[PDB]
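Notes follow once the structure below has been shown.
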Amino acid sequence: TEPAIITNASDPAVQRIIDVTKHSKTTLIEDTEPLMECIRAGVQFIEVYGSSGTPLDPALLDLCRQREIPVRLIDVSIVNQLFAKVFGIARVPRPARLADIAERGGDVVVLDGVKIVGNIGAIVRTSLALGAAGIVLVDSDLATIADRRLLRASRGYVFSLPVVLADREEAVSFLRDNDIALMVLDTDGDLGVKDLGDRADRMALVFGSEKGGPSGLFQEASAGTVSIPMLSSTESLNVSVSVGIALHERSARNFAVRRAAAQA
Amino acid sequence: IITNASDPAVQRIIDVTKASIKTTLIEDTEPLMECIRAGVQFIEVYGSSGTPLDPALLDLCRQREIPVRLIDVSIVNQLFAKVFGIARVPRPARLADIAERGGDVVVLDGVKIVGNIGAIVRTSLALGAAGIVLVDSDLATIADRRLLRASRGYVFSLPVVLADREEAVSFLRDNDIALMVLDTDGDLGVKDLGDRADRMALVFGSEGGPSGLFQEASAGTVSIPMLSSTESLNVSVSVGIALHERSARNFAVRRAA
């Protein structure tokens, strides 16, 4: 067949390194959009790969050109034996910490017992896009943020803002020590979500799963409960939906913070 | 509450439905109670010997005349959660059912991931929408067991309808229901959705985007502001934000009837 020589056709050795991370400080980031977000967010890549015989998205190739990022093709046969059509080996950034959230400016999203990774990924994307400072994950059952399930669920946004694993008291003492008032989302609370933007200062918003709602320590530190009005008092929304609604209400406050940081 | 130790004869019927096109299997305590409240007609509900049935469920079953029996924990494990029921599939909602109820119409265009669909069903109900039109969803019936579960048994609590794209666009037309499409860099801001007094249809694409036929029929493109036009939200999240801006409008419709 005289296949193009640049195409990886065997099964060692950059393959071996890809296999190596596929089953265990690096990770695989898959698909065009997630790759470009990770690159934009400053994630360091070792190499980006496509399957032979299909044109790699021109903008990604362009972007890999702009950064010093090697691109190479692997025979479709082999990529189709691993596992998408395009992926990269990346170094996992140094885990973000609480302080990062405080310094970045803007509201803090705290998830309390949210464990469903698709929910956590969606909340990551929303928090990024709506201008939140960062996310604190309490009781998520995640070992790290680089979990490939979360990578895929976040569409590669998990390194675009500080996403931090913490235990409950660590988190509440953190907010206390930084003078960040928290409010808890729950049914018939004191404040309508529509009034969330009134508050000029940054705040933390705490969302529980509804496999139990918010937990005790947070309740006790709370400066109030916030409710999203629903048809009946007995209804509920998926937690990711509640995050989007609450953050949309705070969007004016956070966009102003983000606007200002972009100019510093 | 009698207990089944055997293997006939309503063990057989359980297996036979799991043409049952008119009967299905609704699982879990809360989804069961929702379906019952929604008027779904149940044949019988079952729990597992050993672990007790929610009293509120038993009471509801009691107030309806729905028989409840326990099943030996060992037969359940052969059937497959711990509580479930067998019900008649309601007659499929039609598009007209959505128009008659009044309120905004949610159209999903190309949304296929059933968990998104199910979350959207719950949001649409909670935030007061008239109903949901599913275009290109890849579902055979709304009674699909994946959606039943993903929707937490709310799929029957408001009109949810499968349609073809042209069908949907035609239905909105002769009903004088303006449709807007949710998308980036649009004509209108989501924050002004509440300005319009009359009902409207809102069209959400997967991600990617709504179709040409809808775009061609659209009275506007509504955009949720984000840090970057390249960014995107999960479709269920977009629906939550949009309906939230319309909730005053829809609650007023819901509570006038």
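We number chain A the same way Swiss-Prot does; the residues here are 2-25, 30-88, 94-274, in that order.
The deposited model was determined using X-ray crystallography, 2.0 Å.
Using N, Cα and C of the backbone, Cβ positions are placed for all residues, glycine too.
The Cβ of A:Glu220 (S-adenosyl-L-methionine binding site) lies under 8 Å from the Cβ of A:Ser246, A:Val249, each on the same chain and at least six residues away in sequence. The S-adenosyl-L-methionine binding site feature in Swiss-Prot is assigned to A:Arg165, A:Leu195, A:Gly218, A:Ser219, A:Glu220, A:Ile238, A:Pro239, A:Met240, A:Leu247, A:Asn248, A:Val249, A:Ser250, A:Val251, A:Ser252; the stated evidence is a large-scale study or a structure entry.
The number of other CB atoms found within 10 A of the CB of A:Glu35 (mutagenesis position), across every protein chain shown, is 19. Mutagenesis annotation in Swiss-Prot: A:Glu35 to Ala, described as Loss of activity; the structure shown retains the original residue.
Sequence-distant contacts (6 or more apart, same chain, Cβ under 8 Å) of A:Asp36 (mutagenesis position) comprise A:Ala94, A:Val96, A:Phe97, A:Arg165, A:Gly166. Quoted from Swiss-Prot for the published mutagenesis A:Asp36 to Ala: Significantly decreases activity.
When secondary structure is read from DSSP and collapsed to three states, A:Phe88 (mutagenesis position) falls in the coil class. Around the Cβ of A:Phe88 (mutagenesis position), the number of neighbouring Cβ atoms within 10 Å comes to 10. Annotation of the published mutagenesis A:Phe88 to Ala in Swiss-Prot: Significantly decreases activity; the original residue is retained in the structure shown.
For A:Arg135 to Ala, Swiss-Prot lists a mutagenesis experiment annotated as follows: Loss of activity. The DSSP secondary structure for A:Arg135 (mutagenesis position) is helix.
Annotation of the mutagenesis experiment A:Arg165 to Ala in Swiss-Prot: Significantly decreases activity. Cβ-based neighbour count (10 Å, all protein chains) for A:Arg165 (mutagenesis position) stands at 22.
What Swiss-Prot says about the mutagenesis result for A:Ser219 to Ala is this: Slightly decreases activity. The 10 Å shell around the Cβ of A:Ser219 (mutagenesis position) contains 18 further Cβ atoms across the protein chains shown.
For the segment bounded by A:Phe88 and A:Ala94, where 5 residues are absent from the model, the Cα separation is 7 Å. Using Cα positions, the member of the binding-site residues A:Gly218, A:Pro239, A:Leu247, A:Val251 nearest to A:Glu35 (mutagenesis position) is identified as A:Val251.
Maximum C-alpha to C-alpha distance over the listed S-adenosyl-L-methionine-binding residues A:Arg165, A:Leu195, A:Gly218, A:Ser219, A:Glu220, A:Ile238, A:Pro239, A:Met240, A:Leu247, A:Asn248, A:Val249, A:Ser250, A:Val251, A:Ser252 is 30 Å.
Contact annotation for chain B: of the listed recorded positions (A:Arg135, A:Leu247, A:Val249), A:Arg135, A:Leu247 place their CB atoms under 8 A from a CB atom of that chain. Comparing A:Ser219 (mutagenesis position) with A:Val251 (S-adenosyl-L-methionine binding site), their Cα atoms are 12 Å apart once rounded. Cα atoms of A:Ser25 and A:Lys30 lie 9 Å apart, with 4 unmodelled residues in the deposited structure between them.
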